[PDB]
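Q: I'd like to ask some things about the structure below.
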Amino acid sequence: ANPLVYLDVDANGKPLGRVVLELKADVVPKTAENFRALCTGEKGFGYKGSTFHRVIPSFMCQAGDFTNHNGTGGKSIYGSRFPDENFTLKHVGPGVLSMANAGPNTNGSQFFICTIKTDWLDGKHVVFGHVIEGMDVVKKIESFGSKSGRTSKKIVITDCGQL
Ligand SMILES: NCCOCCNC(=O)[C@@H]1CCNC(=O)/C=C/C(=O)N2CCC[C@](Cc3ccccc3)(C2)C(=O)N[C@@H](Cc2ccc(C(=O)c3ccccc3)cc2)C(=O)NCc2ccccc2CC(=O)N1
C-alpha cells in the first residue's frame with residue numbers, strides 16, 4: 001500500500017492542524033521514499049521543525065528547506081540532489097504534492113502543495129503524492145502567504161512522520 005505521512009503545522013506557535021499526505025510509491029517509489037524518510041527522520045535529518053518558507057496565494061505552499069529555511073537549500077536521503085524519477089503524475093489541481101527544484105535533476109528535500117491546478121509545472125516538477133485530509137490546513141497556510149511568497153506569520157512543521 002502507498003505510505004501515508006503527516007505534517008503538523010503551526011502559525012506563530014498556534015496549531016493549524018494536521019495535513020495527511022498519500023505518497024505514490026507505486027508510480028514514483030524513489031521520490032516517495034525520500035519524502036517518507038524525511039518525515040520520519042530515519043537518516044538523521046528531515047522536516048521536523050522546518051518551515052513553509054514560500055507561500056503564494058492561488059499557487060502553492062512550499063517547504064522543506066531545512067538547511068537554509070529560505071528556498072536555496074535542503075538535501076535528499078540519496079545525496080545533495082537526485083534526478084527527476086519520471087513526470088508521470090501531473091499537476092491536476094489543488095492538493096497535489098510535488099518536488100520543488102532548481103531546474104532539471106535537482107530534487108533534494110524541498111516540496112510544495114498546490115492550491116490550484118499548476119499545469120504549467122507538468123514535466124518540470126515531479127509529482128509524488130496528494131493531500132487526503134487536512135486540505136483546510138493547507139488553505140490556512142495559504143492565507144498567510146503573499147504575492148512575493150513571504151509569509152505573514154511563522155509557519156512551522158512542528159512534527160511529521162508516517163501513519
Ligand atoms: N497568485 C498566482 C501566482 O502565480 C505565479 C506563478 N509563479 C510561477 O510559476 C513561478 C515562476 C518562476 N519563479 C520561480 O521559479 C521562483 C523562484 C524562487 O522563489 N527562488 C527563491 C529561492 C531560490 C531560487 C534560486 C536558487 C538559489 C540558490 C540555489 C538554488 C536555487 C529562486 C529557487 O529557484 N529555489 C527553488 C527551490 C529549490 C529546490 C531544490 C533545491 C535543491 O535541492 C538543489 C538544487 C541544486 C543543487 C542541489 C540541490 C534548491 C532550491 C525554487 O523555489 N523553485 C521554484 C518552484 C518551487 C516550487 C514549485 C514551483 C516552483 C517554480 C515557480 O515558482 N514558478
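All positions are counted from 1 along the displayed chain.
Per deposition record, X-ray crystallography, 1.2 Å.
Backbone N, Cα and C atoms are what each Cβ position is placed from, and that goes for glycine too.
From Swiss-Prot, here are the annotated features:
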- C160 to S (Swiss-Prot position 203): Blocks Ca(2+)-induced mPTP opening and reduces hydrogen peroxide-induced cell death (MUTAGEN)
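Looking at the shown structure, what environment does each listed feature sit in?
A: Long-range Cβ contacts of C160 (mutagenesis position) within its own chain (separation 6+, distance under 8 Å): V5, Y6, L7, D8, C39, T40, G46, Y47, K48. DSSP assigns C160 (mutagenesis position) to a strand.
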